[PDB]
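This report refers to the structure that appears directly beneath it.
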Amino acid sequence: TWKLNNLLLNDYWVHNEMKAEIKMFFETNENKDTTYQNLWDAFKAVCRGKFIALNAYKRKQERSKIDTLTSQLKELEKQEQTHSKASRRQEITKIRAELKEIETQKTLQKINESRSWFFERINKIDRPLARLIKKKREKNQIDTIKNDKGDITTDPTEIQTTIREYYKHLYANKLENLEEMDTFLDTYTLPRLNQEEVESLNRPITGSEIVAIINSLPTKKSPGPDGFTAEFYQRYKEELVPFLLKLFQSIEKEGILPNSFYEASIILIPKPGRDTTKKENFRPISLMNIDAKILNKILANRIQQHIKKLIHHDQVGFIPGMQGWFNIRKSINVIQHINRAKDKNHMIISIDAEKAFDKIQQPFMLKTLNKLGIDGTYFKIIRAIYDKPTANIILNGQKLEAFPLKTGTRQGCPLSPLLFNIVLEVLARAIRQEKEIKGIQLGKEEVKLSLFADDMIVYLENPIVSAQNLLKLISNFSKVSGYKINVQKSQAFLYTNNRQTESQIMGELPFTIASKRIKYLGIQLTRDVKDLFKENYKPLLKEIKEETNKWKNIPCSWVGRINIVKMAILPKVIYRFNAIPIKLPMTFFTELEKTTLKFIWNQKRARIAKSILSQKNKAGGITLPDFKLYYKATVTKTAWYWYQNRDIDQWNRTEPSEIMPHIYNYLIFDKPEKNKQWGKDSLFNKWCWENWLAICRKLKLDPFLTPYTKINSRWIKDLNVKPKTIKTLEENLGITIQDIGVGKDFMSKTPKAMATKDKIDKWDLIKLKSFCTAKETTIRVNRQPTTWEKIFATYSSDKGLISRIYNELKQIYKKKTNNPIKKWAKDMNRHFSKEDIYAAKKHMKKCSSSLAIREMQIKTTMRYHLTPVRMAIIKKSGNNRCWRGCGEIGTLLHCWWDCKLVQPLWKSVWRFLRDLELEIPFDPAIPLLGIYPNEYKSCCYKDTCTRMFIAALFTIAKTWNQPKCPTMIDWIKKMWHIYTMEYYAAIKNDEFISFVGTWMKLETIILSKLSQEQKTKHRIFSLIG
DNA sequence: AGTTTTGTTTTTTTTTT
DNA sequence: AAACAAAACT
RNA sequence: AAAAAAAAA
DNA sequence: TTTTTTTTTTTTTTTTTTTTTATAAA
DNA sequence: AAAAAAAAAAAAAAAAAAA
DNA sequence: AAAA
Ligand SMILES: Cc1cn([C@H]2CC[C@@H](COP(=O)(O)OP(=O)(O)OP(=O)(O)O)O2)c(=O)[nH]c1=O
Ligand SMILES: [Mg+2]
Ligand SMILES: [Zn+2]
């Protein structure tokens, strides 16, 4: 089976001829005889023909030389068999040399192109470094199956039969009781779209909507069964989009898809931590054609706009703007309520659907869409999509015969997650409506359910009655929907007063009772909340320690090991903070910091101080992660939700509250409280407040009356004003006191405000007028807002809060550090200005794109390298003399610049600089630090000089303690290595116009100095010329 | 007039189902 | 995380 | 070896 | 009820003690 | 020579007792 | 060397 090779798209000739047939095919073909649905499948066949012909001609042509050499050489040696001749043997030798030459040239270029790609990515958070810590990807091979007879069988054809019969049977059985589906849908009250919303679904597709979806398709993904990739559609989007538009307009009119839209390839993926030999334990993922996914993406984007009308906020899975941590914190709050309660009669149940996407009955799903009011061209296209889908299974690389999909949604389709949620929402609305299943009461809140996709947790009171009635409702939903609950995964916590009562209830119900803990959404829920640190955070420390110990000998530098900690450790640490922001002992941070540094410095003491690595400005952009500041950023983030006061955020309302249950609405940018018994038992919210207040006083803010203080605040409510007045202002003028006006501007800011000024209850206005015109009010409200205050007040999205708060916290807590650049200035007798120190820092960032070259420069500036002076102090010895043996004191400036064994190399470099006809003083600050004297500031040759000097640093460092001169030829080899890596990458990026500027002059000089012998031994030849 | 800072856009990996 | 664009301040 | 949402660099 | 005083915890600053054996390439 | 850790002080908040 |  063909697949498009994406490298084939790169090529100028291939693009030109393919782009020519795309135009030619449609202008010839497009006539009344044939529909677009057929015409589109005919086009794809022709286009697949062309690519195979163009591949073959390309691949023949590139060996044409070797064809001619091999025939020509074989002809002369074919004569050599009959008679042996001298001059023929000479020509044979000549041509046979050239054949071996081109064999070598092809081999080297393959190696150098591979190396160049890796040279750009090294030590970067990228696929190579990700793969270094990963194991090998493990192949998709079924060689053993547990058999229907109970036997283990490895006969391949019996494997191919046993798998196919099982997957064919799973999808086969379509329910047929359509009368009962109506009766259940009538039983319960469901939402509906209005006429304006419905018109938004059914509107015509347009060219701008298509190109937007093409631009966003993921690159580097497997194609569908017809073999075309996302990169094809992105490349020819100009020619294709007119014809794609004609296709979708034809599908709207008729509700008929092309035949290829139904095709998909199933690949079987083993589920983690289950027997592979059981056929029961594989996940069938489906590969679909990219044109079919472009249509399905259109439909999913349209329904997603409305989805918050259809789906209650108990469901957070797949929904835009929701967070999984919402359900975690709500659940922990409920468990604490049960722990405190005097009379315990309560149960908490975790439920998962078995094969949730595969068991959805398609007739019930289409009835549900009609019951919500979805009809017209949108419903017509959805019905066409489920009309006859089929799958082929690809086992051991061999493509089996295809079966119909009579049930389920495809797992691998963009439209499947939302359709599943809309069907599950019918059951959720039924459970909430039914009052003989009793929720738990938390002050004024009732909590029955939390959902995350197919994952369900249920909170019940009086379980013997409530649990039986829940099961009966799910039985009835199963009969119509096909939904089924997964008996192996399902667990409960049961709370009762006496052992006898637990014994009886356990006998009734089908569920498995968890004594200590239930794993939930990535974390452990504990039966008592006091256990919460022990079960979640102490394991996480132990798991990070084991993980760094395994990696201890990986072959990367401290630069790469820092990036491993960011990529692998940091995401899981942030996830636990965000789910469970409880108050953590400082020993947690001490253990986490020691472990992480011990890994980065390879169990030897640090070469560069963690203080210096803290700031991006220092050490060339390399920066260490600060775990205490990420913790603080996560804890204070909650205050953004307190200010917003959203009706969806029921997770915030459910903390225990004897005193002042509304207080969190009042805390932020609002007036202080004199009662200080609130949040006495709070797990999360009280600790958030104490962190918020500490940061405000660090900044020297007054947090209590601000440019952002709301009209709906305690300030105005302590004035005794009627709610009709307060809400009138929010409806008419704005949210904040500043929107009203204060002092001189009290209402007079705008004509619409002065028009309002008469509209208020006569007594209220005089009360307001006194407060707004007071002297303290005028000063406090008129000040400029800081950046900290803008984070919590201004932004409408929660997106990216941790990232913003962390960047503020690093400026607020910024420390003093020693500067190595000042110590260099003391080793030389010179002063460096603030402008020089800035130049050294900019050079340390901009010397190269590769981390390999940048690391060398960073190590040199930051005084990384050991010296005899340092070692004499450490070893408590007088033997401070140069390891090379020139007899002088081994200072760092001796080692790099002044040792007579190093000096002949640096004079070589300056002799090249004179051949470039530059002029530069002979001054250690220029090559080592990158600090040039002012006259040279404006020169354009700095990029060339940077490659010359860093090559010299590599040469000296590779022989650091050895009693011999670094040589000019070793320098030339390094400089040529860098030239080769940059050349192939430059062509790949088409940066080649810049590349020729930098290297072209330098390359001519290097080649002039070598002999033909040296050039051959070291393979030094021009890649530009 | 030049340099520095802020914000958006393109590219990586990890978390859940 | 990088680079480019845009606006303000030295 | 595919999909959706979220997070960080 | 309000104000004052004492106790505990956390953060910042300064002093004192200890280190690794060469490096880049891999 | 340089980095890290420990030690000591200072500051604020919380709780109790008296004005 | 640490990708397709
Ligand atoms: C993890 C994962 C999940 N999905 C979707 C589609 C199904 C639902 C539920 O997944 P689940 O693990 O319950 O699997 P399920 O089918 O429910 O099988 P079980 O019977 O629950 O084991 O999420 C997916 O598309 N890709 C994935 O990699
Ligand atoms: Mg499931
Ligand atoms: Zn020396």
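Residues 249-1273, in that order, are what chain A shows, numbered as in Swiss-Prot.
The way this entry was determined, per its header, is electron microscopy, 2.5 Å.
Any Cβ shown, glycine's included, is placed from N, Cα and C.
Going by Swiss-Prot, these are the annotated features:
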{"type": "BINDING", "residues": "A:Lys519, A:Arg522, A:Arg531, A:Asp600, A:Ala601, A:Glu602, A:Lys603, A:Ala604, A:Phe605, A:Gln659, A:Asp702, A:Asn734, A:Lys737", "note": "dTTP binding site"}
{"type": "BINDING", "residues": "A:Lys556, A:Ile559, A:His560, A:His561", "note": "Mg(2+) 3 binding site"}
{"type": "BINDING", "residues": "A:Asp600, A:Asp702, A:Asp703", "note": "Mg(2+) 1 binding site"}
{"type": "DOMAIN", "residues": "A:1242-1260", "note": "domain 'DUF1725'"}
{"type": "MUTAGEN", "residues": "A:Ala701 to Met", "note": "Reduces transposition efficiency"}
{"type": "MUTAGEN", "residues": "A:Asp703 to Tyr", "note": "Reduced transposition efficiency"}
{"type": "MUTAGEN", "residues": "A:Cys1130 to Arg", "note": "No effect on binding to RNA; when associated with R-1134, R-1143 and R-1147"}
{"type": "MUTAGEN", "residues": "A:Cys1134 to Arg", "note": "No effect on binding to RNA; when associated with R-1130, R-1143 and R-1147"}
{"type": "MUTAGEN", "residues": "A:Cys1143 to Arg", "note": "No effect on binding to RNA; when associated with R-1130, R-1134 and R-1147"}
{"type": "MUTAGEN", "residues": "A:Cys1147 to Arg", "note": "No effect on binding to RNA; when associated with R-1130, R-1134 and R-1143"}
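Secondary structure of the domain 'DUF1725' (A:1242-1260), assigned with DSSP and counted as helix (H, G, I), strand (E, B) and coil, comes to 17 helix, 0 strand, 2 coil. Within the set of recorded positions A:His560, A:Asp702, A:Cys1143, no residue has a CB atom less than 6 Å from any atom of ligand 3. On its own chain, A:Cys1147 (mutagenesis position) has A:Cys1130, A:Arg1132, A:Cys1134, A:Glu1136 as residues at least 6 apart in sequence with a Cβ closer than 8 Å to its own Cβ.
Of all residue pairs in A:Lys519, A:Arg522, A:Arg531, A:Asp600, A:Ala601, A:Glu602, A:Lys603, A:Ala604, A:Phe605, A:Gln659, A:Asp702, A:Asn734, A:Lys737, the annotated binders of dTTP, the farthest apart have Cα atoms separated by 21 Å. Residues from the recorded positions list (A:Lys556, A:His560, A:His561, A:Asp703, A:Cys1143, A:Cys1147) with a C-beta closer than 6 Å to any atom of ligand 1: none.
By the rule that a residue counts when its Cβ sits under 6 Å from some atom of ligand 2, the recorded positions A:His560, A:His561, A:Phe605, A:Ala701, A:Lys737, A:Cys1147 yield nothing. Annotated Mg(2+) 1 site A:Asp600, A:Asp702, A:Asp703; additional same-chain residues within 8 Å of its Cβ mean position, judged by their own Cβ, are A:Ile599, A:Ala601, A:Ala604, A:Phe700, A:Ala701, A:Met704, A:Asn734, A:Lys737. The number of other CB atoms found within 10 A of the CB of A:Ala701 (mutagenesis position), across every protein chain shown, is 18.
Counting every protein chain shown, the number of other Cβ atoms lying within 10 Å of the Cβ of A:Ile559 (Mg(2+) 3 binding site) is 23. Packing around A:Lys556 (Mg(2+) 3 binding site) is summarised by its Cβ count: 14 other Cβ atoms lie within 10 angstroms of its Cβ, all protein chains included.
Residue with the densest Cβ environment among the recorded positions A:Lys519, A:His560, A:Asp600, A:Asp703, A:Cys1143: A:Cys1143, by other Cβ atoms within 10 Å. Within 10 Å of A:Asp702 (dTTP binding site), judged by CA to CA distance, lie the following recorded positions from the set A:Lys556, A:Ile559, A:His560, A:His561, A:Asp600, A:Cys1143: A:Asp600. A Cβ within 8 Å of the Cβ centre of A:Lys556, A:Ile559, A:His560, A:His561, the residues given for Mg(2+) 3, is found for these other residues of the same chain: A:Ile555, A:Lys557, A:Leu558, A:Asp562, A:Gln563, A:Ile567, A:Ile896. Taken residue by residue with DSSP, A:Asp600 (Mg(2+) 1 binding site) is part of a strand. Under DSSP, A:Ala701 (mutagenesis position) is assigned to coil, being neither helix nor strand in the three-state scheme.
Cα spacing between A:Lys603 (dTTP binding site) and A:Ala701 (mutagenesis position): 12 Å, rounded to the nearest whole number. A Cα-Cα distance of 18 Å separates A:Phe605 (dTTP binding site) from A:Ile559 (Mg(2+) 3 binding site). Measuring Cα to Cα from A:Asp703 (mutagenesis position), the recorded positions that fall within 10 Å are A:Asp600, A:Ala601, out of A:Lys519, A:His561, A:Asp600, A:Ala601, A:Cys1143.
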